Amino acid sequence: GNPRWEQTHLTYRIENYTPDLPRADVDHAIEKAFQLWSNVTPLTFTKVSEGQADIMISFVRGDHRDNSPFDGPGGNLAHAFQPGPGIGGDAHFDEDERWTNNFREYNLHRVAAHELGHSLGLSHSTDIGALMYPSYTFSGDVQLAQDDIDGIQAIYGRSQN
Amino acid sequence: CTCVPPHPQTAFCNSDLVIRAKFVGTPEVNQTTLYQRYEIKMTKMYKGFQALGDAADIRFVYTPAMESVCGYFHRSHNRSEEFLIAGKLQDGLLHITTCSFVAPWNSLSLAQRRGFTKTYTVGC
Ligand SMILES: [Ca+2]
Ligand SMILES: [Ca+2]
Ligand SMILES: [Ca+2]
Ligand SMILES: [Zn+2]
Ligand SMILES: [Zn+2]
């Protein structure tokens, strides 16, 4: 047994929005990130805007009351928590970072895809081209490497299709 | 956790302690605070040693227990290997993350190994 969601149908909420991107681009980055994981699993995601959700998404800086403060611009870009109640599943993004929906350094969708991988119960990959690689990498299209696919399917199984 | 790996230069100025040390054994974990500590046999200090504030031990490096929240997970077979630890001083304990500059000493280039000797201090 290792931290995994008992349910297959999960909920998420964007608590607050970054001023770096328009609301729609933030919504798109998050949705498409969840899409990558739901594509290869029987896992389902639903955005809510009121009340508490399984995966809470937020943009915060420095000390933000979770015992893992951010470090200003650079360094730590974002982090997340393994499946569980309360803070479990939540993903936090450093606001001191400049967030983008393009090649300009620090693509939100690319990072979110990684951090949501943690939200579902994945560890870091050592494969340089894997989404679950801890260092920031961007090569245009962000897609799951076989290591990512095998990791998440080893927990939740294959897609229904 | 997502990190932009720091260039040795900028990590030197940001960190409070840029020591050389060896990791003794398996990480000790406190499953109530979700932090983790590695017992380290310290060999040499390049910053430190000035000590502002502080600070101390140093034979324990601290890091979050969970990899997802930037807990540093040590990837080393041999136990006698020397590592360059470049971390922050919080309270009185040396802290480190996935994003902290931790690399084996021998794997560093000549410019890098000369950098910690007395070159990066100029770049701050
Ligand atoms: Ca940061
Ligand atoms: Ca949660
Ligand atoms: Ca920002
Ligand atoms: Zn956080
Ligand atoms: Zn990560």
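So for chain B, numbering is Swiss-Prot's, and the shown residues are 24-147, in order.
Using N, Cα and C of the backbone, Cβ positions are placed for all residues, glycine too.
Feature annotations, courtesy of Swiss-Prot:
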- B:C24: Zn(2+) binding site (BINDING)
- B:24-147: domain 'NTR' (DOMAIN)
- B:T25 to E, G, K, Q or R: Reduced interaction with metalloproteinase (MUTAGEN)
- B:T25 to V: Normal interaction with metalloproteinase (MUTAGEN)
- B:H30 to A: Nearly abolishes metalloproteinase inhibition (MUTAGEN)
- B:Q32 to A: Nearly abolishes metalloproteinase inhibition (MUTAGEN)
- B:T121 to L: Decreases protein flexibility and increases affinity for MMP14 (MUTAGEN)
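Residue counts for the domain 'NTR' (B:24-147) under DSSP, split into helix (H, G, I), strand (E, B) and coil, are 22 helix, 43 strand, 59 coil. Proximity to chain A (CB-CB distance below 8 Å) holds for B:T121 among the mutagenesis positions B:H30, B:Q32, B:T121. For the mutagenesis positions B:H30, B:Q32, B:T121, a Cα to Cα distance of within 10 angstroms from B:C24 (Zn(2+) binding site) holds for B:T121. Fewest other C-beta atoms within 10 angstroms, among the recorded positions B:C24, B:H30, B:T121, are seen around B:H30. In this view, B:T25 (mutagenesis position) is surrounded by 27 other Cβ atoms within 10 Å of its Cβ, with every protein chain counted. The recorded positions near ligand 5, defined by a Cβ under 6 Å from one of its atoms, are B:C24, chosen from B:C24, B:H30, B:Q32.
Checking each of the mutagenesis positions B:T25, B:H30, B:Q32 against B:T121 (mutagenesis position) by C-alpha distance, the shortest gap belongs to B:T25.
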